[PDB]
Amino acid sequence: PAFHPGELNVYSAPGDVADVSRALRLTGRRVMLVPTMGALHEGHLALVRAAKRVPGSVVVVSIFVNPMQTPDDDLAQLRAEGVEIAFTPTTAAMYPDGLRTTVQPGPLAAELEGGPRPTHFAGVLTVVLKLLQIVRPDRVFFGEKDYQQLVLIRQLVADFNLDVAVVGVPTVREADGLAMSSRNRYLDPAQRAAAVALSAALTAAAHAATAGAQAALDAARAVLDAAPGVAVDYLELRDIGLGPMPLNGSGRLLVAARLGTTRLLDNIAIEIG
Amino acid sequence: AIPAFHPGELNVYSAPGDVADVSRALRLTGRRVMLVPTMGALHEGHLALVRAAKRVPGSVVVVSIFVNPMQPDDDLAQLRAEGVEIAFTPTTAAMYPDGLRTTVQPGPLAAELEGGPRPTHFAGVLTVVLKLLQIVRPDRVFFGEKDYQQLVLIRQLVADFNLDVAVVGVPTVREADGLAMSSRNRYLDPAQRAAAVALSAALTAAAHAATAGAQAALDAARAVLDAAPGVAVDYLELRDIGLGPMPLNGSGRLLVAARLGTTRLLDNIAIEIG
Ligand SMILES: Nc1ncnc2c1ncn2[C@@H]1O[C@H](CSSCc2ccccc2)[C@@H](O)[C@H]1O
Ligand SMILES: Nc1ncnc2c1ncn2[C@@H]1O[C@H](CSSCc2ccccc2)[C@@H](O)[C@H]1O
């Protein structure tokens, strides 16, 4: 199993990537995992640089579309961001036995994004557990964009005593404020010019919050209401760990909305008072 | 600093973090870490787990002692006597600082056999095994075949989650009459202790009847059990060695469970069919 440094090395077999990761961590190099699903956009690249600026770092980026909850291009971007290792497993190699032992998330997984799709987080956490066992990284990187996934991953790491640091990375935005997503490729300049409502409603809510939680929401609800063809799935104010109603201190505002069949998510830091 | 470690003696910690800092560090120096999960109240059975762990070139042995909700110096003195250098004895609160939250969900095998009476028992069992694995990160981890279904599910945990550890299954330690040692044996009256032999007697009969095939081995075992008073059989089942469907020839496993008074006893044995 061969690792050519300063270059992009691509492994498919769990065993190879594991052996190398292990070899490397002996050499005093610190392994950083960036789990992806392919289709890398400027927003994944934030995740890569964050990892990259860790002194000693060897970066592993995994590209795996999990069938339960652009290979070349992604690789080019990677060779170009200076990434040394890409882990691209097959489905057979990740599920030789199908769904057998799986992770069951806590009750947070049935809410929000888990409300319509109630096994999605089980799917997600199960693969993240396998990735972190395969690669045993020092730190593992996730975008704040999918903030509920982030919190759930931290519970995973805590509840199972996993020896890995979870770094959440702040969302990356187009110049008008729209959260970068693959999904924004879909969207007529109709829908896509309306798409800016999500972040505008969030940033307004965040400013209005001096007047309280209640003003912050009305603000945001007012902004979406004034947007052509944005159908809200949810708009929700939570504590940073995604419990209740942030007392009145500080927390998170979350939004999910359809434009056509294209579902968008976004969230922001909020302080009340 | 790494916490305080004194070679050749019993070092105790109950801080998950302390035993993880120490485990890591010994490893970096060329000791191979062995873990023995126990629930306290040790006896020979546990002790042969401990000896198999010791007999690895360069081993440091780690015995955890913790009692598993969703499934004393007596004990440590046994460990000292056995030359074990690390005991791990965390509190319920240290293992579960946020309550039951994220847990392991087993394959369908967790529903069968022992998971008939206790449909959520193994979820509890695997969730804490995972945890200990992650805290201690041993090279090898040790279980008795006594609890064979347990041991097959731990193997499935290890394969499905891509865990770094070799699972070693340790041959059942028996009384002189062949009764599998278990803390529960202290409870059987003399009549029961006596009828209690029937379990192993049927399994070994089965194992030798087996050169005539599967139905022979099962009928042999059933006869031995029918010749016992006060032994209510929960199941008697033969399976392949990973616990799938009754095999047609070659390796396999025979499991039994039975109530004597209020005591529930278990036992299983390897089978070669024909
Ligand atoms: N605009 C954006 N800004 C920041 N991060 C972004 C982003 N868009 C996407 N991401 C970040 O991309 C990451 C990877 S894709 S889903 C994570 C995963 C991968 C494999 C198995 C299970 C779970 C996410 O952590 C997301 O938050
Ligand atoms: N007579 C006997 N012979 C051999 N092993 C025996 C035994 N009696 C018990 N054992 C073996 O003694 C070990 C200790 S019992 S606790 C198992 C556990 C610990 C922590 C979390 C989940 C589950 C077991 O591996 C059992 O099979």
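So for chain A, numbering is Swiss-Prot's, and the shown residues are 4-72, 85-288, in order.
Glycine residues also receive a Cβ, built from the backbone N, Cα and C atoms like all the rest.
Annotation of the mutagenesis experiment A:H44 to A in Swiss-Prot: More than 1000-fold reduction in activity and 52-fold decrease in adenylate formation. For the recorded site, A:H44 (mutagenesis position), the DSSP three-state label reads coil. Sequence-distant contacts of A:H44 (mutagenesis position), defined as residues of its own chain at least six apart whose C-beta falls under 8 angstroms from its C-beta, comprise A:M195, A:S196, A:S197.
Other C-beta atoms found within 10 angstroms of the C-beta of A:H47 (mutagenesis position) number 25, with every protein chain shown included. What Swiss-Prot notes for the published mutagenesis of A:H47 to A is this: More than 1000-fold reduction in activity and 60-fold decrease in adenylate formation. 10-fold decrease in the affinity for ATP.
The active site, proton donor annotation in Swiss-Prot covers A:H47.
A mutagenesis experiment is reported in Swiss-Prot for this position, A:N69 to A, and the note states: More than 1000-fold reduction in activity and 50-fold decrease in adenylate formation. Long-range Cβ contacts of A:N69 (mutagenesis position) within its own chain (separation 6+, distance under 8 Å): A:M40, A:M109, A:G138, A:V139, A:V142.
Long-range Cβ neighbours of A:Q72 (mutagenesis position) (same chain, at least 6 residues apart, Cβ-Cβ under 8 Å): A:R132, A:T134, A:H135, A:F136, A:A137, A:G138, A:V139. In Swiss-Prot, the entry for mutagenesis A:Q72 to A states: More than 1000-fold reduction in activity and 45-fold decrease in adenylate formation. The structure shown retains the original residue.
Marked as beta-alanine binding site by Swiss-Prot: A:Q72. DSSP assigns A:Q72 (mutagenesis position) to coil in the three-state reduction, placing it in neither a helix nor a strand.
For A:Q72, A:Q164, the entry in Swiss-Prot reads (R)-pantoate binding site.
Counting Cβ atoms from all protein chains shown, A:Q92 (Mg(2+) binding site) has 18 others lying within 10 Å of its own Cβ. Feature annotation from Swiss-Prot assigns Mg(2+) binding site to A:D88, A:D89, A:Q92.
Within 10 Å of the C-beta atom of A:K160 (mutagenesis position) sit 22 other C-beta atoms, taking all shown protein chains into account. Among the mutagenesis experiments that Swiss-Prot reports, A:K160 to A is described with the note: More than 1000-fold reduction in activity and 50-fold decrease in the affinity for ATP.
Looking at Swiss-Prot, the entry for mutagenesis of A:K160 to C says: More than 1000-fold reduction in activity and 120-fold decrease in adenylate formation. The enzymatic activity and the affinity for beta-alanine can be increased 10- and 3-fold, respectively, by alkylation of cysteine of mutant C-160.
Around A:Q164 (mutagenesis position), the C-beta neighbours below 8 angstroms that are at least 6 residues distant in the chain are A:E128, A:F136, A:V139, A:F157. In the three-state DSSP scheme, A:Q164 (mutagenesis position) falls into the helix class. One mutagenesis experiment named in Swiss-Prot is A:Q164 to A, and its note says 50-fold reduction in activity and slight reduction in the affinity for beta-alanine. 30- and 40-fold decrease in adenylate formation and pantothenate formation, respectively.
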| request: Quick one: of A:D88, A:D89, which of the binding-site residues has the smallest count of other CB atoms within 10 A? | output: A:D88
| query | Which chain neighbours of the Mg(2+) site, leaving out A:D88, A:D89, A:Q92, have a Cβ atom within 8 Å of the mean position of the site's Cβ atoms? | reply | A:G41, A:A42, A:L43, A:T85, A:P86, A:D87, A:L90, A:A91, A:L93
| note | Rounded to a whole number, the Cα-Cα distance in Å between A:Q72 and A:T85, flanking 12 unmodelled residues, is 20
| remark: Rounding to whole Å, the Cα atoms of A:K160 (mutagenesis position) and A:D89 (Mg(2+) binding site) are apart by 20
| request: Determine, to the nearest whole angstrom, how far the Cα atom of A:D88 (Mg(2+) binding site) is from the Cα atom of A:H47 (mutagenesis position). | output: 13
| Among A:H47, A:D88, A:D89, A:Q92, A:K160, the recorded positions whose C-beta sits under 6 Å from ligand 1 | A:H47, A:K160
| query | What is the interatomic distance between the Cα atoms of A:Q92 (Mg(2+) binding site) and A:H47 (mutagenesis position), given in whole Å? | reply | 10
